[PDB]
Amino acid sequence: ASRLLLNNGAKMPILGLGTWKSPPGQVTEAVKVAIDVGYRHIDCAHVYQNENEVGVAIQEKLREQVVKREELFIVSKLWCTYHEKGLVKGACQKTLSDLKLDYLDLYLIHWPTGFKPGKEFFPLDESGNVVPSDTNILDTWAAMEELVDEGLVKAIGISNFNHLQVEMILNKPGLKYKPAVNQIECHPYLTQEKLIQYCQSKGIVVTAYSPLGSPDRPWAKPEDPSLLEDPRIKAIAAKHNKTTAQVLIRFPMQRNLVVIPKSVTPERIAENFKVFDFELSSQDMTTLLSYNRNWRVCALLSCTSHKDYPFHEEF
Ligand SMILES: NC(=O)c1ccc[n+]([C@@H]2O[C@H](COP(=O)([O-])OP(=O)(O)OC[C@H]3O[C@@H](n4cnc5c(N)ncnc54)[C@H](OP(=O)(O)O)[C@@H]3O)[C@@H](O)[C@H]2O)c1
């Protein structure tokens, strides 16, 4: 159906709306339009600096009775400067205040890397590199498990964890709640077959972020590759009378992945929803998988020496 069953018994909508880089001034309208169109899952984060304005839209639609809270699935993420056991709750309560909710459906550790606490999201060492915290992943997972026992979040997960870091949590002595979700970058140029196969075999649901290749990412140099413009993907979409974006959103769905395209444009938010009415053939799916080139949009390049940097491992 549009929902995948989580290990806590909840069902997660397979399509959600992303909000990274959605400006405060445009995201309230964008989330309102998305809920009107039929979106029931919104992906958020403290570091996107727009959760208050996302929260204005959810309140509006709740008040309107367009949707009840139980049918919404709201996701946010713990930023790297809040990995200390004593800061996790406070970070979650700030997000809950900004979103004006009393619980989150899913809360994710945004990156495995902890940074020193403070007001800068990427603290620098007077001079140059990002200043790390000495916290580790298991300390932060224990603080996340407390949030479930206190009723603030219904499920907890991870994002950008490689398979060894997931295995580290899965083997934690006294593990009380397994990660429900691992949210990772995934699209035809970074197909992630080994990490998806690992997670799915452990009962962890995978969410594909940057499904369209994030054409608005700030560091967009390469002058090269664009997924939306790839003539080979345009040809598959033409065969189905769909747009390239609709093919790129349908592709993770047929791999049993949740997918969270971002848009602040009403026509594209609506376009992106019309993805339940067609099917990519096996041939189309094998062809899209063959375009992998291990190209990653989000490589957290300022942290390549951090003890917990996730992308040195094969997967
Ligand atoms: N956990 C993490 O580390 C992490 C990292 C990155 C992203 N994410 C999540 O994943 C979400 C999606 O990834 P993303 O924001 O990197 O990028 P994306 O969804 O791959 O691409 C967004 C870009 O595509 C455009 N777009 C959307 N629909 C389109 C369509 N039908 N036709 C043409 N262009 C279209 C958007 O334009 P307009 O907005 O102008 O329409 C925007 O410029 C994020 O917003 C965030 O919620 C999570």
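Residues 2-316, in that order, are what chain A shows, numbered as in Swiss-Prot.
So this one's X-ray crystallography, 1.6 Å, going by the header.
Positions of Cβ are set from backbone N, Cα and C atoms, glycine also.
Feature annotations, courtesy of Swiss-Prot:
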ACT_SITE  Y49  active site, proton donor
BINDING   10-19, 211-273  NADP(+) binding site
BINDING   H111  substrate binding site
MUTAGEN   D44 to N  Reduced glyceraldehyde oxidoreductase activity
MUTAGEN   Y49 to F  Complete loss of glyceraldehyde oxidoreductase activity
MUTAGEN   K78 to M  Reduced glyceraldehyde oxidoreductase activity
MUTAGEN   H111 to N  Reduced glyceraldehyde oxidoreductase activity
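For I261 (NADP(+) binding site), the mutagenesis positions whose C-alpha atoms fall inside a 10 Å radius of its own C-alpha are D44, out of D44, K78, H111. In the three-state DSSP assignment, the secondary structure recorded for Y49 (mutagenesis position) is helix. Rounded to a whole value, the Cα-Cα separation of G10 (NADP(+) binding site) and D44 (mutagenesis position) is 20 Å. Least crowded of the binding-site residues (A221, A271), judged by neighbouring Cβ atoms within 10 Å of its own Cβ: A221. The Cα of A221 (NADP(+) binding site) lies closest to that of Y49, out of the mutagenesis positions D44, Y49, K78, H111. Nearest to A271 (NADP(+) binding site) in space, judged by Cα atoms and limited to the mutagenesis positions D44, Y49, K78, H111, is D44. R251 (NADP(+) binding site) has none of the mutagenesis positions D44, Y49, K78, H111 nearby, counting only those with a Cα within 10 angstroms of its own Cα. By the rule that a residue counts when its Cβ sits under 6 Å from some atom of ligand 1, the binding-site residues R251, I261, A271 yield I261.
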